[PDB]
Number of protein chains: 2
Amino acid sequence: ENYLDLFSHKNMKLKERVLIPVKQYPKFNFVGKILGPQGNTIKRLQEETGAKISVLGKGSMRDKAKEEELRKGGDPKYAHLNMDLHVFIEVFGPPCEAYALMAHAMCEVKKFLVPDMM
Amino acid sequence: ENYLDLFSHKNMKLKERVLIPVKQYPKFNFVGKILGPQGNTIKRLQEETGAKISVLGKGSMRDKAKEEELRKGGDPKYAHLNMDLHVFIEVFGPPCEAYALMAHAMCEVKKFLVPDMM
Ligand SMILES: [Cl-]
Ligand SMILES: [Cl-]
Ligand SMILES: [Cl-]
Ligand SMILES: [Cl-]
Ligand SMILES: [Cl-]
Ligand SMILES: [Cl-]
Ligand SMILES: [Li+]
Ligand SMILES: [Li+]
């Protein structure tokens, strides 16, 4: 019920929402650096880690105007635009794989979100 | 609230209860193989993975008599003896570390619990 069964036919899901730390680094352009030109960084990042990774929340499109318009329209696909800016990592698999994927993704995302580390 | 903050002063905890699959391998002595002589396997295993790892549930002491006695005494430390046989993995750390620890532990524990794999 709350146990993991290694022989289960269902994959497990792990999901996390990691705050982009704008408080600690007020002028650093996290959205630009994560997405990359054309979104190639985030594309590479998902390919290398095997996770779904998304930037969401106020500022995720950088374009205060387009964000305003899409919130205002009330469409639920855009409900996230009200949330604090954050990275949403989602993985699926049997336990061993799912944890390994999340671990990989989480550690790569840390590299972007603590940009002055080491 | 539900977000991970990478700058949080609190460590995160991950915990999992992985069923020992007695159904799939009815005669295999999982408890003996995980603990080892004197409990040195489980000791090594925690040292190598950095996780707390425990065998709990009916059969975890192999000694149907001692288990009977400790359940009967009603002490809550032994409430687990009523549960299905299982491995309880517990880790703590900031996100990246915590996931990496859980991933490592979970994958090592899989090796014991799917003993005919590869
Ligand atoms: Cl349970
Ligand atoms: Cl599924
Ligand atoms: Cl890793
Ligand atoms: Cl939330
Ligand atoms: Cl703590
Ligand atoms: Cl691993
Ligand atoms: Li910033
Ligand atoms: Li067994």
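Quick note: numbers on chain B are straight from Swiss-Prot, i.e. 143-260, in order.
Any Cβ shown, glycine's included, is placed from N, Cα and C.
Record features (Swiss-Prot):
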DOMAIN    B:171-197  domain 'KH'
MUTAGEN   B:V229 to F  Disrupts binding to poly(A). Decreased binding to the BCL2L1 mRNA. Loss of function in BCL2L1 splicing. Changed nuclear localization
MUTAGEN   B:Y241 to E  Fails to influence alternative splicing of CD44, NRXN2 and NRXN3
To the nearest whole angstrom, what is the C-alpha distance linking B:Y241 (mutagenesis position) and B:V229 (mutagenesis position)?
17
Packing count at B:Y241 (mutagenesis position) (other Cβ atoms within 10 Å of its Cβ):
26
Mind giving me a neighbour count for B:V229 (mutagenesis position)? Other Cβ atoms within 10 Å of its Cβ, every protein chain shown.
27
Residue counts in helix (H, G, I), strand (E, B) and coil for the domain 'KH' (B:171-197), per DSSP?
19 helix, 4 strand, 4 coil
